[PDB]
Amino acid sequence: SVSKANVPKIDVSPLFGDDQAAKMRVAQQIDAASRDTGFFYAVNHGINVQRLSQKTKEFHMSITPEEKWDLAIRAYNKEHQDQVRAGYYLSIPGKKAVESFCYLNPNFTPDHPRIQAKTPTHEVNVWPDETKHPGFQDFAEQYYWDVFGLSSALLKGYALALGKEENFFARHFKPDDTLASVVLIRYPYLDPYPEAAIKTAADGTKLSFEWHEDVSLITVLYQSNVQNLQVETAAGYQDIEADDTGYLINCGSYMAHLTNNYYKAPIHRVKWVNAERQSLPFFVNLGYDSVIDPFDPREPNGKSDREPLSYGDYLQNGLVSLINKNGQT
Ligand SMILES: N[C@@H](CCCC(=O)N[C@@H](CS)C(=O)N[C@H](C(=O)O)C(C(F)(F)F)C(F)(F)F)C(=O)O
Ligand SMILES: [Fe+3]
């Protein structure tokens, strides 16, 4: 057997209010989790995740092959050269089981100055036809803002945890410019499940996706209640329990950089499970030009021998690197 990872449940509701001592006690919990396995469940988060899952299911189960080509990213459809990030990521039956739909900041509109400049990592979202998917675009865009609000609160907790003022990260996480993304991932039940779509870890575990660190500041994840994630600890890979009422939170490698690995980006992987399920990450990304000076909360003077890295450089290089390491998703 594999041991269960320590993934505490943290009531994050004080991070939405004005009781400062209560916020500090939440920050301590975040600090402890960040120093241990690197994962926790945010509870009392205020998001209607059941409705999120229902609206996502209705989308995934009704979208047609024709629509998928029409929304496809460049990796699947050469006609769509502007779609590097946003759009549909197709399955390849017999070979690749997972499929997904990614969207970015709704404020990245044709008139947005970064869209006008064609700055890397900024794209205008693509959507299915409203008559085929009534309400879907509006639901999805509202979800973006609901999970942006939770993420802002969580970033206040991380800042406090690190000995900073609560706006330390959140001041770089702004509606008009965030590079954050939502991905609506569908993992299918398949009978038979093709072996080509199953990877095998060095330890023999069957996987849907190999070990990695997240490309994010933090990742704010809703999943179905089907156990699948594993985190590498000093005691080996451990199973992260599912909890479809909470959000699973972890740091990404930008946090690791900024904190000189005080808050590591935990290495994790996705086990193969033959189940129809959802994985709905929000990758908390800053603005293209956001730069935070790296520091070290284990050093008396707080100084780090890491150099400042802009978030846009981090992100563009990280997303390419992850594709090269673990394959196009
Ligand atoms: N396209 C997004 C970035 C996606 C980066 C990415 O591929 N991340 C991985 C690891 S967190 C990811 O999304 N993995 C998924 C998972 O962990 O369930 C799935 C998949 F990508 F298919 F959705 C899988 F594991 F299968 F790769 C963006 O532009 O912001
Ligand atoms: Fe991940």
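Just so it is clear, chain A uses Swiss-Prot numbers, and the residues here are 3-331, in order.
Structure determined by X-ray crystallography, 1.3 Å.
Each residue, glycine too, has its Cβ placed from N, Cα and C.
As recorded in Swiss-Prot:
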type    : residues                   : note
BINDING : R87, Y91, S183, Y189, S281 : isopenicillin N binding site
MUTAGEN : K98 to E                   : Strongly reduced the catalytic activity
DOMAIN  : 176-288                    : domain 'Fe2OG dioxygenase'
BINDING : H214, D216, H270           : Fe(2+) binding site
MUTAGEN : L223 to I or V             : Strongly reduced the catalytic activity
MUTAGEN : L231 to I or V             : Strongly reduced the catalytic activity
MUTAGEN : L231 to T                  : Abolishes the catalytic activity
BINDING : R279                       : 2-oxoglutarate binding site
MUTAGEN : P283 to L                  : Abolishes the catalytic activity
By a 10 A CB contact count over all chains shown, which of the binding-site residues listed here is most packed: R87, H270?
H270
Tally of residues which DSSP labels helix, strand or coil - the domain 'Fe2OG dioxygenase' (176-288):
9 helix, 48 strand, 56 coil
Please tell me which one of the recorded positions listed here (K98, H214, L223, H270) sits closest to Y91 (isopenicillin N binding site), measuring Cα to Cα?
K98
Could you round the CA separation between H270 (Fe(2+) binding site) and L231 (mutagenesis position) to a whole angstrom and send it over?
7
Quick one: what's DSSP say for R87 (isopenicillin N binding site), helix, strand or coil?
coil
Taking the binding-site residues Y91, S183, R279, which residues show a Cβ-atom distance to ligand 2 below 6 Å?
none
Over all shown protein chains, what is the count of other CB atoms within 10 A of the CB belonging to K98 (mutagenesis position)?
17
Which recorded positions from the set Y91, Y189, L231, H270, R279, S281 come near ligand 1, judged by a Cβ under 6 Å from any of its atoms?
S281
Tertiary neighbours of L231 (mutagenesis position) (same chain, Cβ under 8 Å, six or more apart):
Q225, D241, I242, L250, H270, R271, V272, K273
